[PDB]
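Input: a single structure, listed below in structure tokens.
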Amino acid sequence: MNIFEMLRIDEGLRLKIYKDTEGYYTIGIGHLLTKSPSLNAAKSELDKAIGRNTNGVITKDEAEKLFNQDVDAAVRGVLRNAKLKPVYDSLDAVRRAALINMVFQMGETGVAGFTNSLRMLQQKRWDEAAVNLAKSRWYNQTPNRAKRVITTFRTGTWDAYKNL
Ligand SMILES: [Cl-]
Ligand SMILES: [Cl-]
Ligand SMILES: [K+]
């Protein structure tokens, strides 16, 4: 297990434009295109993202290319954020992947707002952090996925992803 495998499980793989859990146009491995309700707008973003006139369908290779870019960007955002970096730096590799997961899902800004949870994580108060994490819109809207991530922070193991 690693961040790529983890996110591939949490995000799936779809080669045609579809709507994510929030109703937003996405493609590939959780690559958010736009929050716009306009499919055309989404197609335009896709084309720009891939570098070609696609008409809403991409190849597996293409999907993976955006995925790699997206994971990289997530990590990059964590390292640049004053709130996140310190936590990230304080974590072991498994846990670091769980934080990246959250950032891919909600963005730098969104995770940076989990102030209290972040603090518990930096204090290495696993159970408490887990409890706190669950008190969020994130957990309520995507409970199975959140549970997986939370378990990862709680245990520092990949048990939640084991066998998926
Ligand atoms: Cl992009
Ligand atoms: Cl879920
Ligand atoms: K998805």
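Technique stated in the header: X-ray crystallography, 1.6 Å.
Backbone N, Cα and C define each Cβ position, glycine as well.
As recorded in Swiss-Prot, the features of this protein are as follows:
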type     : residues                      : note
ACT_SITE : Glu11                         : active site, proton donor/acceptor
ACT_SITE : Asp20                         : active site, proton donor/acceptor
BINDING  : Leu32, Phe104, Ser117, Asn132 : substrate binding site
MUTAGEN  : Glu11 to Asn                  : Loss of 84% of enzymatic activity
MUTAGEN  : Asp20 to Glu or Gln           : Loss of 99% of enzymatic activity
MUTAGEN  : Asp20 to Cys                  : Nearly no effet on specific enzymatic activity
MUTAGEN  : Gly30 to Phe                  : Almost complete loss of enzymatic activity. The enzyme is destabilized by 1.5 kcal/mol
MUTAGEN  : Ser117 to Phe                 : 10-fold decrease in enzymatic activity
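Candidates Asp20, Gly30, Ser117 (mutagenesis positions) were compared with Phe104 (substrate binding site); those inside 10 Å Cα-Cα are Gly30.
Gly30 (mutagenesis position) sits 8 Å from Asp20 (mutagenesis position), taking the CA atoms of both as reference points. For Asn132 (substrate binding site), the nearest of the mutagenesis positions by C-alpha distance turns out to be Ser117; the candidates were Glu11, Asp20, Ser117. With a cut-off of 6 Å between Cβ and the nearest atom of ligand 3, the recorded positions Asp20, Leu32, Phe104, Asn132 reduce to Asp20. For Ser117 (mutagenesis position), the same-chain residues that are 6 or more apart in sequence and have a Cβ closer than 8 Å to its Cβ are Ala129, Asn132, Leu133. Ranking the recorded positions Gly30, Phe104 by how many Cβ atoms sit within 10 Å of each one's Cβ puts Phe104 at the top. Sequence-distant contacts of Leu32 (substrate binding site), defined as residues of its own chain at least six apart whose C-beta falls under 8 angstroms from its C-beta, comprise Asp20, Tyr24, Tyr25, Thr26. The C-beta environment of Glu11 (mutagenesis position), restricted to residues of the same chain at least 6 apart in sequence and closer than 8 Å, consists of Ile29, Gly30, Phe104.
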